[PDB]
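Below is one structure, written out as structure tokens; comments come after it.
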Amino acid sequence: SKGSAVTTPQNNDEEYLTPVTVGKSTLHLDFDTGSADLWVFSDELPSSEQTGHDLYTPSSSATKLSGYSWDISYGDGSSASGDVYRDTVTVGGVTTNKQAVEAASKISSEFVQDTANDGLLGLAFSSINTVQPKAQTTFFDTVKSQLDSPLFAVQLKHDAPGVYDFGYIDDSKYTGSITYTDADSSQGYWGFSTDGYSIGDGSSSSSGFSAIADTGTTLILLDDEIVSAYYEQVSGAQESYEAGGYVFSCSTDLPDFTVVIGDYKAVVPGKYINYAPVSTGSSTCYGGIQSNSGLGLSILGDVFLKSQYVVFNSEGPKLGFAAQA
Ligand SMILES: *[C@H]1O[C@H](CO)[C@@H](O)[C@H](O)[C@@H]1O
Ligand SMILES: *[C@H]1O[C@H](CO)[C@@H](O)[C@H](O)[C@@H]1O
Ligand SMILES: [Zn+2]
Ligand SMILES: [Zn+2]
Ligand SMILES: [Zn+2]
Ligand SMILES: [Zn+2]
């Protein structure tokens, strides 16, 4: 068994949604390789919270996990909690009837006021799922032995639908060979260790660093020392507080950011680090690379992933990288 599903980005690629059949209802979930919970909007929510969102409707065979509960919080003061159900979930043709579904009956603003987003599908390691009293398996993990190969690949596109492959690699999605690196699951994430980086045509930095691959995150969050070195090559850039991070003229084209992985160069086009205007029709533009200060962890998000074909292989574990076709 294998399958592929299409993912379309919101506005300026701020969150990629993917159709997923949960129960009998079809929802549009956000695939996050940074978390391990699968939660959706439930009927138990306030009507004014439901508005703008498809809600989860149990199957006739589903079974409510009595006594269990789940609660999660993310990067910002963004929470969600609720009950747990054992229903059927279908993603790109791969089906399972023992997937745990986390129904939310209480959530934060960010979620409620994000019409269209109907919840999340976590693809990190199951060890960090938050269900209680017994943690549950992610979807991938749950269908792992139904897949021709125990892996999945992602191909995110800029301002265009990408794709999530389950259990197989589509050779038409990348050019040249796949380079593999050992994944560090120590914190429950798909971590890895780049050997260095390179700003524009500069000379690569032998000094490596530890990073996680988080599809659920829009930007590239690195250590301040690196950010500062980067924007030093962007004319007119400034640490505009009361705006989030660094900004510069939209007309400016920033240099590429290369991430060295063994002998492979994962080059993020400068064009993608010119994220978007701080305001409608604004003159200045927000950068794709900001500071990870406050998380203490380096994250390579959608901006980095928009140029790679990434393979998440449970065997090792390991991550594979290839220049997107
Ligand atoms: C309850 O839900 C299941 C899943 O869609 C169906 O197979 C059944 O016929 C009934 O609608
Ligand atoms: C950014 O653009 C300015 C243009 O004034 C240059 O002076 C600088 O070296 C960098 O290329
Ligand atoms: Zn198959
Ligand atoms: Zn929807
Ligand atoms: Zn995430
Ligand atoms: Zn370039």
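Here chain A follows Swiss-Prot for its numbers: 70-394, in order, are the residues you see.
Even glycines carry a Cβ here, placed using N, Cα and C.
Annotation source Swiss-Prot lists active site at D101, citing sequence analysis. Under the DSSP three-state reduction, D101 (active site) is assigned to strand.
Under the heading domain 'Peptidase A1', Swiss-Prot lists 85-391.
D145 to S appears in Swiss-Prot as a published mutagenesis result, with the remark: Changes specificity toward basic substrates. DSSP assigns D145 (mutagenesis position) to coil in the three-state reduction, outside any helix or strand.
For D101 (active site), the same-chain residues lying six or more positions away in sequence with a CB closer than 8 A to its CB are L189, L190, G191, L192, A193, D283, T284, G285.
Within 10 Å of the C-beta atom of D145 (mutagenesis position) sit 9 other C-beta atoms, taking all shown protein chains into account.
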